[PDB]
Amino acid sequence: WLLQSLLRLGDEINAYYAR
Amino acid sequence: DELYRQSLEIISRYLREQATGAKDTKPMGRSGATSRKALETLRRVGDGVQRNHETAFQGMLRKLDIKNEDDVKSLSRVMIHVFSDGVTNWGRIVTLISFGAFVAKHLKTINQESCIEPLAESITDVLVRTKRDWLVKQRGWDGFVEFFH
Ligand SMILES: [Zn+2]
Ligand SMILES: [Zn+2]
């Protein structure tokens, strides 16, 4: 489930910078 | 299509310079200043993504098992699979570009440097084709630079 692991990582990075 | 041209210019230069260590001295072109700041944002954030997630990225690279030209196809389809999802944000975009640079480094080591520019175009094609509306609304690469200030 590679796709879902990359998406999950990108959403994490987005949340960090949105703060 | 100025958005596509600028996107390709940014993504292609980052992937090539990450893979070779050589910086491309040629002039940018239209909207050159925003591209240079995008590329600087990309080196800062993207290098960090690669360092802080090297283990995950290498496991992903391992899955793709890229030893020849035909393997290179699988890489674009991963891009398509993600961008075909409805969610859009800059974290996804910078993360996929950063994984592209990680795979570009590999391609260089495997004597497939000529594959890096096609990889960059495939990333750019999918990004712009599938997310043009969202990108437009962020003010393209200006939004990218400001999001990652
Ligand atoms: Zn991180
Ligand atoms: Zn190739």
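Quick note: numbers on chain B are straight from Swiss-Prot, i.e. 172-320, in order.
Looks like X-ray crystallography, 1.9 Å, at least that's what the header says.
Each Cβ is built from the backbone N, Cα and C atoms, and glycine gets one as well.
Noted in Swiss-Prot for the protein shown:
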MUTAGEN   B:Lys194 to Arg  Reduced ubiquitination
MUTAGEN   B:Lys197 to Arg  Reduced ubiquitination
MUTAGEN   B:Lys208 to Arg  No effect on ubiquitination
MUTAGEN   B:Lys234 to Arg  No effect on ubiquitination
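The two recorded residues, B:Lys208 (mutagenesis position) and B:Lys197 (mutagenesis position), have Cα atoms 16 Å apart. In sequence order there is nothing to list: of B:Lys194, B:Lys197, B:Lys208, none of the mutagenesis positions comes within a CB distance under 8 A of chain A.
In this view, the densest Cβ surroundings among the mutagenesis positions B:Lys208, B:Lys234 belong to B:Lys208, judged by other Cβ atoms lying within 10 Å.
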